[PDB]
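> Here it is, the structure, as C-alpha cells.
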Amino acid sequence: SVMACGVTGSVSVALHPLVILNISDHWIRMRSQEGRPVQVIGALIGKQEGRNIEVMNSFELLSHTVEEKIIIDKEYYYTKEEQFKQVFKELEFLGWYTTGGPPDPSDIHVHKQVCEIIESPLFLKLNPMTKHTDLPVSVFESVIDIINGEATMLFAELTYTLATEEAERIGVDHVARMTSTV
Amino acid sequence: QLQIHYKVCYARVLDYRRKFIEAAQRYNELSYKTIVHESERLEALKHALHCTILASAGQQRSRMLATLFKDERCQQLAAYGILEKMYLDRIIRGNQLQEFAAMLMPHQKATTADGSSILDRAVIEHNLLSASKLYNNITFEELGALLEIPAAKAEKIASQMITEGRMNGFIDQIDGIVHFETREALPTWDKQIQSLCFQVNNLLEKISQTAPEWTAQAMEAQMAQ
Amino acid sequence: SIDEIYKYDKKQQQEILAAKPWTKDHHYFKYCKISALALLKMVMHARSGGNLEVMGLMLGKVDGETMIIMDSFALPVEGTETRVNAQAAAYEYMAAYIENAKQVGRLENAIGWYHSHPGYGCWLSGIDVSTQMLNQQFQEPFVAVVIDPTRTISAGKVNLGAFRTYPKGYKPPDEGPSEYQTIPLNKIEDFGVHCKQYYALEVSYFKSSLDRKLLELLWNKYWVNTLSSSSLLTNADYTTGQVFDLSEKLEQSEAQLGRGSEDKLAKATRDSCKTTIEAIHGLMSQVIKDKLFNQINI
Amino acid sequence: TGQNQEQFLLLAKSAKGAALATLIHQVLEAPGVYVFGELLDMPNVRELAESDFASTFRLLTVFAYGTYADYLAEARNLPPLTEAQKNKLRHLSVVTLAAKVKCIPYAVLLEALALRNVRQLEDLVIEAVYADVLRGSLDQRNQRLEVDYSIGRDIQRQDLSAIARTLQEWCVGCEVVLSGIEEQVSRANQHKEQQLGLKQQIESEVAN
Ligand SMILES: [Zn+2]
C-alpha cells in the first residue's frame, strides 16, 4: 500500500457529474470495442478559485505502452488543449483520470508525466467493477516525500463534494428517473 | 558537485536581484537533489520558503506556497508557522513577523518609500483580506488594533484595496466602518442545509464503518415498513 | 441488453448510407435517441452560454427510422441565430476535432447540430430552417436539436426538441398536433412564418449499465442538492423578462378588444398561467425546505 | 481530535496515579484536543476520582461537560490553569452557547467568558475558528456572533435520550412533509381528471 497516508492538503474539490458520465462512457465504449474491460485514461478540466478546485469537464487522452510502462502522448494533449481553449476559454487543465482499484505504481509513473504539463495535477480514479455500496470515485493529490534517503512521489486522498448546478441537477435527475404540473 | 555549486550561486544571485519567485523555484529544485546533503537540502528549502514569502503576491507565488505547504519537510523550518498561516489565509501578528524578519538577510528587508518594507505592506494587505473572511463588518479603530496599525492606515489601505478590486466591500466614513462582502440571506440558508445533510451522510457512513452489523439489522427494518 | 446500442458497426452504417431510405420518404426519420452523456453535455454547454445562443455538433448514427446521438461538442462560432450556416466558420475545427476523436476511439461521425434558445423555447427560426435545409441537402442524414437552458431550470423539466426540415416546395400531410409553447413577441412573427417548414421528432434518452449503477450511487449523496436548489433567484431575471413580454402581449390583446391574432387574450392567459405556475412551484420547494429544516426547535 | 486520541490512549493504558494526574494537565494544555470522552471513561482515570487527585478529575469533568463560569465558581477547589487552558475552556463555552442558539450577542459572551473588552472576545473567536472548533462570522455593528457550525463536546450517557427526542421530532417532521406531498399530488390529479370529465360533458352537449 505505497501512498502518503498522512496529513491533508487543499481539501476542496467540487466534482461535476458530467465528468463521471464522461469517464463511464469512455470505459463502456472501449470495453464495447475490445470485448473486455480496458483501462481508460483522460484529462480533467475546470476552474481553480484559490484553494477551491471545480472539476467541470473531461476528455479522452492518447497513450502508448513502451514495454510495460504507460506513456502519455504529450503532442496530442497540446493539440487537444488548443482545441478546448476555443470553446471553454475560462477553463484550465486540472489533472487526469483513469479506471481501476486503489492507486498503483503505473498511476504514479503517469502522474509524473502529467506533472511535466501542470504543477499540481489532481488524480481521479473510477472503479467500474466495484463490489461496494458507495460511489466508486476517489480523488488524490501528489506529495513528494523522503523515505530512507529516496525522494519519492506518493498520493494523498482528498474528500470531494458533488456540484450544485441547477440545470445539471435537473438533467441528472431526468436521466436517473427515465419514465398534472404539480 | 561544482555544477550544483553553480546552481546554488545562480539561485543566490536571483535572490540578491530580488527575483524571488524565480529564486524560490531554483532553491526548491535544489532541495530535491539526493546527491546534496540533507542539511543543505533543508537550507535550500528554507531559502525557497523565505523567497516565496517575500515574493510579489500572485498566482506563481500562491502555487509555490501550495507546493511548499505540501512538502512535509517544511515542518522542520522555523518559518513553517508563517507559511501555514498565509496559505490558510490567517491573520499574521506583529510578533510572528518580528521573528521572521530576524530570519532574513539585510538585502531581503528592502524598503519602498518612507522606511516601510514590501513585506510590511504585503502582510497588512494579507491581514486585511484575511479579516474580510472573519467579519461582516468592522470599525477602523478595531481593525487597526487587530492588524497592529493606526486606524487611518487601516481605512486608507482598505479603501485602496477596494478601489483596486483586490477586496470586495464598502466603507462608511461617518460611522467609521468597513463592510465586507456578506453573501448572506437565502443562498446561505441553502448552503447551511447542504452542510447539515452532508453531516447526515458523514454520520451514516461512520455508523456503517464502525458498526456494520447494526447498520444491516436496522437497514432491513426500513424495508419491513 | 442495455449496452447493445453502444456497439458501432461501421459496415452496417456504410450500408445504410449507401441505401439512403430517407430519399423514399420525407417523414422517414421519426425518432431521436439521445445518450445521457450528450444530453448532459448539450444542456451544460447551453447553460454556459447564459442568455447568448451557442451551438455545437452532434456525433452519432442511424438505425431504421431512429437517429441516435452518442456525443456532442461545442463549436467556436459567432452568429448562432443570425448567420445562415454559422457552423461553416468552424469547418476546419470540426475536421480536426473529429480526427483527434478518432485517435481516442470515438468512431461515430456527424449526425447533426445542436444550438440553444435561452428563454424563448424549442423551435426553428428562419435562419435555423435555412441552415437545416442546407444540411439536409448536402450532409444527409442530419438532425437539428434545440435546447432552452433557461426554461429547463424554471420548469424543472428538460426543454429540448429535435427537428427535421421539409424540402423546398414539399407540403406536410394532414396531421400536426403541435405541442404549445409560449413564444415572445420579438420571435413570434418569424416562428409563425416558418413553423410548417419542418417537423418534430419523438425524443427519447438512454444510458449504459454502468451509467445506471453510477447514477444510483451518485443519488445516495446528490439528494442533498435537491433540497438546496434555490431556483427562484438563480434565474430570476427570466420570469421578470417574461412578465415584461406578457405585459406587452396584454397591451396587444387590449387593442384587439378596442375596436377590431385568433384571440390574443387566451394566449396571454396561458402564458401568464405558465409563468405563475413555475413561480408557485419555486415557492413550493422553498416552503418544503422551511418545513423540513426550520420548524424543528429544541 | 483523532490522532491525539490514539496517541494519548496508548499512554493512558500504560500510566499510573501521578503519571495520569499529570497527563490530564498535558491533554488539557494541548492544541486540537477538545473532546475527552474516551479519556474520562477510562478505569485508570476512574481510580483518581474520590482519591488523592480528585480535583484533577473534577477539572476534566468541567472541561468535558461544564463551562468557564462553572470553573470560576469552583476555582478554589479546582487546580490552577494557564492562559492556554483558560482559552480552550472559553472556546468550549462558546461552543455550548452556539449549541443553544445560532446568533450570540457580545454581552452574553463577555459575561460567560469573563472578558472586559470586545477585541479580546473577537480574538478568542478567531482562535476558535483557526483551531477548527467553530465556523461563522462576526458582526460588529449589531454586536453579534453569527455561528455557522459548532462541534460536539458533551457525551452525556444519561441525557443521550434528548438527542433522540430531537431526532424523532425531525423524523415526524419529515413524515408530515412526505404525507403532505402524497396528498397534494393526489389532489392535483383529483382536480385535473374531474375538470377533464366536466369538459367532456360540455363537449357532449355540442351535438344537441
Ligand atoms: Zn435557433
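Shown for chain C, in order and in Swiss-Prot numbering: 24-283, 296-333.
Each Cβ is built from the backbone N, Cα and C atoms, and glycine gets one as well.
When I checked Swiss-Prot for this same protein, it listed these features:
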- C:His138, C:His140, C:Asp151: Zn(2+) binding site (BINDING)
- C:55-192: domain 'MPN' (DOMAIN)
- C:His138 to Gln: Abolishes ability to deneddylate cullins, without affecting the 'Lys-63'-specific deubiquitination associated with the COP9 signalosome complex (MUTAGEN)
> Give me the sequence-ordered set of same-chain residues, not including C:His138, C:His140, C:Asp151, with a C-beta within 8 angstroms of the centroid of the Zn(2+) site's C-beta atoms.
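Output for this site, in sequence order: C:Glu76, C:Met78, C:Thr103, C:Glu104, C:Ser139, C:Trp146, C:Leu147, C:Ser148, C:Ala167, C:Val169.
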> Measuring CB to CB from C:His138 (mutagenesis position), give everything in the same chain under 8 Å that is also at least six residues away in sequence.
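Correct list: C:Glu76, C:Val77, C:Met78, C:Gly79, C:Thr103, C:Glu104, C:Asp151, C:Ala167, C:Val168, C:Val169, C:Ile170.
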> Let's see if you can do this one: DSSP helix, strand and coil counts over the domain 'MPN' (C:55-192), in that order.
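With helix first, then strand, then coil, the domain 'MPN' (C:55-192) has 51 helix, 41 strand, 46 coil.
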> Under 8 Å Cβ to Cβ from C:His140 (Zn(2+) binding site), same chain, six or more residues apart: give me those in sequence order, or none if nothing qualifies.
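Those within reach of C:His140 (Zn(2+) binding site), by Cβ under 8 Å and sequence separation of 6 or more, are C:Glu76, C:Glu104, C:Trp146, C:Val169, C:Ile170, C:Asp171.
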> Give the number of CB atoms, excluding that of C:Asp151 (Zn(2+) binding site) itself, located within 10 Å of its CB.
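A 10 Å sphere around the Cβ of C:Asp151 (Zn(2+) binding site) contains 25 other Cβ atoms.
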